[PDB]
Amino acid sequence: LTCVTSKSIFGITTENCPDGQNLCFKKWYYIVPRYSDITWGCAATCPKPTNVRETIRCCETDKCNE
């Protein structure tokens, strides 16, 4: 399984995930109305928002987390 792990206006980077990590994630962390930090990666289980600023989505196919 191949996930996005970083993105810019110039393109994406991807990784082929560790064995046993069969989900891709995208995670938004809200900082101010105009701006949110966003991270992307492989995961074993769908990360749980531990903060109210956090929004996560997960999926199971190649590069699905863009």
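All residue numbers here begin at 1 and follow the chain in the order shown.
Quick check of the header: X-ray crystallography, 1.8 Å.
Quick reminder: no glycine exception, Cβ is built from N, Cα and C everywhere.
Long-range Cβ proximity for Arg34 (mutagenesis position), meaning a same-chain Cβ under 8 A and a gap of 6 or more residues, is found for none. One entry in Swiss-Prot concerns the mutagenesis experiment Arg34 to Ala. Its note says: Binds with 170-fold reduced affinity to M1 muscarinic acetylcholine receptors.
Look at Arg34 (mutagenesis position): DSSP puts it in coil.
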